[PDB]
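Below you'll find the structure, written out as structure tokens, and then a few comments.
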Amino acid sequence: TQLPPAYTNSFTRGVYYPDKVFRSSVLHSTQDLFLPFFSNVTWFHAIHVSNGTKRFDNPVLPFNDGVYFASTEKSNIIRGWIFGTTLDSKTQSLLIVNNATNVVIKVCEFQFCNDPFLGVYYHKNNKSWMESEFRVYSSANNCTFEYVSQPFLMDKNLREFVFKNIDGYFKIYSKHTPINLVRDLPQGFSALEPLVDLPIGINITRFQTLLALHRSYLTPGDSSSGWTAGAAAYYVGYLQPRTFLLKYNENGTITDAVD
Amino acid sequence: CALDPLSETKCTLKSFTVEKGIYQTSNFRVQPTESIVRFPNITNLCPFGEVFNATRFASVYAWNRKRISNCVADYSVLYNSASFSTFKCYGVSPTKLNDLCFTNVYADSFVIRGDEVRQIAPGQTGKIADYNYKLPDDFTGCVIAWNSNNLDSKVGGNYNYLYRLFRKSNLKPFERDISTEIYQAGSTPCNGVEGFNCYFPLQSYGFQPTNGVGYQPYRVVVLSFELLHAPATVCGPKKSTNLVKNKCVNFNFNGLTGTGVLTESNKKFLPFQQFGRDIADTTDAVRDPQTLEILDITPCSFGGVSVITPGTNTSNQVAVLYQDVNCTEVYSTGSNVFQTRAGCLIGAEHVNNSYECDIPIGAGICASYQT
Amino acid sequence: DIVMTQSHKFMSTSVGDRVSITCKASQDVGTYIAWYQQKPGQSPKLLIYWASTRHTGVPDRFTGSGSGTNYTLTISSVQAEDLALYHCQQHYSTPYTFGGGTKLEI
Amino acid sequence: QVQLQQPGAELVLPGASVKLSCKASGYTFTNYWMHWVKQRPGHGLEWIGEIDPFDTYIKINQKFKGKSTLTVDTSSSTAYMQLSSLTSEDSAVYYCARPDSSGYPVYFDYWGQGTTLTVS
Ligand SMILES: *[C@@H]1O[C@H](CO)[C@@H](O)[C@H](O)[C@H]1NC(C)=O
Ligand SMILES: *[C@@H]1O[C@H](CO)[C@@H](O)[C@H](O)[C@H]1NC(C)=O
Ligand SMILES: *[C@@H]1O[C@H](CO)[C@@H](O)[C@H](O)[C@H]1NC(C)=O
Ligand SMILES: *[C@@H]1O[C@H](CO)[C@@H](O)[C@H](O)[C@H]1NC(C)=O
Ligand SMILES: *[C@@H]1O[C@H](CO)[C@@H](O)[C@H](O)[C@H]1NC(C)=O
Ligand SMILES: *[C@@H]1O[C@H](CO)[C@@H](O)[C@H](O)[C@H]1NC(C)=O
Ligand SMILES: *[C@@H]1O[C@H](CO)[C@@H](O)[C@H](O)[C@H]1NC(C)=O
Ligand SMILES: *[C@@H]1O[C@H](CO)[C@@H](O)[C@H](O)[C@H]1NC(C)=O
Ligand SMILES: *[C@@H]1O[C@H](CO)[C@@H](O)[C@H](O)[C@H]1NC(C)=O
Ligand SMILES: *[C@@H]1O[C@H](CO)[C@@H](O)[C@H](O)[C@H]1NC(C)=O
């Protein structure tokens, strides 16, 4: 059953540092792929469980130039994203998977599953959640990239991500901020610091969000009673070529912007 | 023109008499004393310690493949080791190998005898050469062999390693025969008798302390270097020099490729930010690639050289003004040097009393000819 | 380190006789040895870089055979040009040492 | 045709220093280490030491420590070798030996002309 989407006001969010240069108390004008101000943002409902029938709606969106991704999750339900063009073993595809240990980004000829996700069970004796299995791809071939870094997604709050593919390079930006809004993206300005840069060098024109599914969700029955995944929601915007007047303070942090 | 400042002034005005006043003649500039280059704490050296330093090596009947790439490797380091004996390099020499780049640098490991060390030459024939491993005629790279009688040598006898004594077919370069099908000694068909008709191709090494050089187990490697029409992922590492401050140097900070005077700065970068700019859109500061400090960059001090002279009829003494220059960085120096906001004044002595202005220097300073 | 010292004082055979050229070794270091033919008034010339195989520009009369304890070189046929100094140098460790050499006389 | 040229016939007064050079031609200067040897009729040949080109890795034999010094100039394929406080017993013939291989050990396959040192 498909869950209908919605719309929301971006309200100047999604501004990132265009490069590594430091600038102090100056107004610098740059032409870069940016999220337009007040451009409305798709608001997706990943899982809506109410009866308790499980709703699996994690659609695979097109990667039109850059993409602005945000979500408000406190259980670390979201674990990664899928990137590629054909999404099969014919061509290499970029994957992101995260669990308690670290963040792993693999670029191989992944033969994707029908509905990839992550499985976890509750350890009754140790009283903690640790992974059970990985259900993502049928097989992986021609592995060229294997990136590992500390978990940035792990640990009320808003997480904003931006993905751009230019010059055979993959760029990810992020920012963590506590917020007090649920339905609509909070108003306010906070720049997106760059997280990692990767020389993947593959074409990416299609993406999907990944999730962590509790062991109760995998029961044969169509209803789940041990997992409350109603908070599974995220916002997706699309980047466009824009000119921005970025404001730098004396410390070098971007504190304001103009479209 | 170049004899002395007065003559340079005469050349500039194209006159043999120069009137009283200050004239701009030359243009001072400071040249870099040395070139400074720094690269961060990252090496990613190729895993040579694993391939060379180990407990047990792969035998010759299945010569192993290493597939080393996407890392920088200092081959002269092992070329400067204290254990290696044979370094007969084919094609690319190691000193030029460090300079040159290859996409992949394959490594091999097999157990061969001392007399069979020559068999690793390109196109060389022999028992091991024509059965276990053969090198192509067009090989480029190095093969390293050395004596090790204490690690992989047994007093009673080392029978762990073994070779392909017999092989019906003909070996080709970069081929292996891991299957252990039984050999056909004679024209009679072989049906697993292990007698006269059937011989065992894999014959055991016999290693003893009293065995000669041609019977001793040596640790050998084949550094296979090949071109696969791909971007080069293996290259020689690059060195970073020491750091100097408050001196005009040529810096290459991971591609900043600029020149100027590096100094300590109180400004602080963001952790991801590397360098800084300003209104003029010029490189202003760079953080240290090795450690975590901020080095403000100021360009080389330079400015016009103005010759302060009275009329040639009055005298021939001159004073030289180095505009916007500190007298630490500066007629040759040492003749009544003086510092003012205009710049370094050489050849004129500061006087406490004040007269009317004659030759305007700048910032309220005026020069004149006086007793 | 390893010291090279031949046993026989000098080589004294006529034309065509078969003679042996010894080169004792301090201890057993394999067949890591070389041979130089240093004519009186001429620089040493390579004869035997290895016992098994011979290098370029060497007559086939000279034979290679490594005992393991000491090094001996036997020549099947001797000509006028064969009268020179026989220096033997071992190549096993960083310090290299040469032999005492012997001058062939009829 | 490899040209290993040595002028030779140099004499230096006792207590002073000497400098000798060895030009290399007919092969590539870059792809071969340098090894120095000494010729003496008193007790046969002996090994002076080794020096690698375009660097300063010093390794001299245990017999001739201290007095012997080696320097390498890339240009003109010359090798610089110096002694200090020459003695009367240092009357011998010095050589520069081109090695077979680029790595130790080497057996000095090809030898150049002889440079004679004598107290004058
Ligand atoms: C943009 O999204 C907002 C949601 O607040 C909606 O009201 C508006 O109609 C949308 N505009 C367009 C052009 O779709
Ligand atoms: C999941 O965690 C295990 C250990 O807890 C780790 O070995 C594995 O690499 C992780 N999987 C990822 C990060 O995709
Ligand atoms: C594997 O990937 C490399 C580049 O990542 C490519 O050159 C090669 O053709 C690929 N192999 C295939 C598609 O079989
Ligand atoms: C995208 O595909 C084109 C071929 O259509 C190729 O030339 C280009 O390099 C690709 N870009 C990336 C980042 O892989
Ligand atoms: C800038 O840096 C100062 C220095 O500690 C810090 O106190 C301040 O919070 C930073 N941010 C702003 C906006 O001033
Ligand atoms: C590395 O090599 C040295 C030199 O023989 C040896 O002492 C050391 O034990 C080796 N380390 C290993 C094998 O881990
Ligand atoms: C970089 O390497 C040097 C070399 O020892 C070290 O002293 C320095 O601490 C390293 N950098 C940092 C930030 O630790
Ligand atoms: C030099 O000439 C100037 C006018 O050009 C004159 O004022 C000055 O008095 C002269 N000096 C002498 C010493 O005569
Ligand atoms: C010139 O350099 C000296 C260095 O000792 C410094 O003390 C002085 O302040 C400098 N002058 C100016 C005008 O900056
Ligand atoms: C000039 O004045 C300064 C301070 O005003 C003093 O230190 C110096 O001694 C004086 N020199 C003369 C020659 O009057």
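By the numbers in Swiss-Prot, the shown part of chain A spans 22-71, 74-178, 187-290.
Method of determination (from the header): electron microscopy, 3.1 Å.
Every residue gets a Cβ built from N, Cα and C, even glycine.
Per Swiss-Prot, the features are as follows:
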- A:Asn234 to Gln: Increased resistance to neutralizing antibodies (MUTAGEN)
- A:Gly75 to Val: In strain: Lambda/C.37 (VARIANT)
- A:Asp80 to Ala: In strain: Beta/B.1.351 (VARIANT)
- A:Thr95 to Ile: In strain: Iota/B.1.526, Mu/B.1.621, B.1.1.318, Omicron/BA.1 (VARIANT)
- A:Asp138 to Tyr: In strain: Gamma/P.1 (VARIANT)
- A:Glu154 to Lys: In strain: Kappa/B.1.617.1 (VARIANT)
- A:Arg190 to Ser: In strain: Gamma/P.1 (VARIANT)
- A:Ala222 to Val: In strain: 20A.EU1 (VARIANT)
- A:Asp253 to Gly: In strain: Iota/B.1.526 (VARIANT)
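All features noted in Swiss-Prot, drawn onto the structure.
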{"residue": "A:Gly75", "record": "variant position", "contacts (Cβ under 8 Å, 6+ apart)": "A:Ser254, A:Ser255, A:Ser256"}
{"residue": "A:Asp80", "record": "variant position", "contacts (Cβ under 8 Å, 6+ apart)": "A:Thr22, A:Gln23, A:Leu24, A:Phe65, A:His66, A:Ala67, A:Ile68, A:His69"}
{"residue": "A:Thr95", "record": "variant position", "contacts (Cβ under 8 Å, 6+ apart)": "A:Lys187, A:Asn188, A:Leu189, A:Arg190, A:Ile210, A:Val213, A:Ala262, A:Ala264"}
{"residue": "A:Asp138", "record": "variant position", "contacts (Cβ under 8 Å, 6+ apart)": "A:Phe79, A:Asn81"}
{"residue": "A:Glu154", "record": "variant position", "contacts (Cβ under 8 Å, 6+ apart)": "A:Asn122, A:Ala123, A:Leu141, A:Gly142, A:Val143"}
{"residue": "A:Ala222", "record": "variant position", "contacts (Cβ under 8 Å, 6+ apart)": "A:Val36, A:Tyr37, A:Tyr38, A:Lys206, A:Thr284, A:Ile285, A:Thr286"}
{"residue": "A:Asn234", "record": "mutagenesis position", "contacts (Cβ under 8 Å, 6+ apart)": "A:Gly107, A:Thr108, A:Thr114, A:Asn196"}
{"residue": "A:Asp253", "record": "variant position", "contacts (Cβ under 8 Å, 6+ apart)": "A:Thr76, A:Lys77"}
Which recorded positions of A:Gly75, A:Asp80, A:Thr95, A:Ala222, A:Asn234, A:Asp253 contact ligand 4 in the sense of C-beta under 6 Å? A:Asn234
Return the count of C-beta atoms lying within 10 angstroms of the C-beta of A:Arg190 (variant position), excluding that atom itself. 18
Where does A:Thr95 (variant position) sit in DSSP terms: helix, strand, or coil? coil
Mind running the recorded positions A:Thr95, A:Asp138, A:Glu154, A:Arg190, A:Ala222, A:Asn234 against ligand 2 and keeping the ones whose CB falls under 6 Å of it? A:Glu154
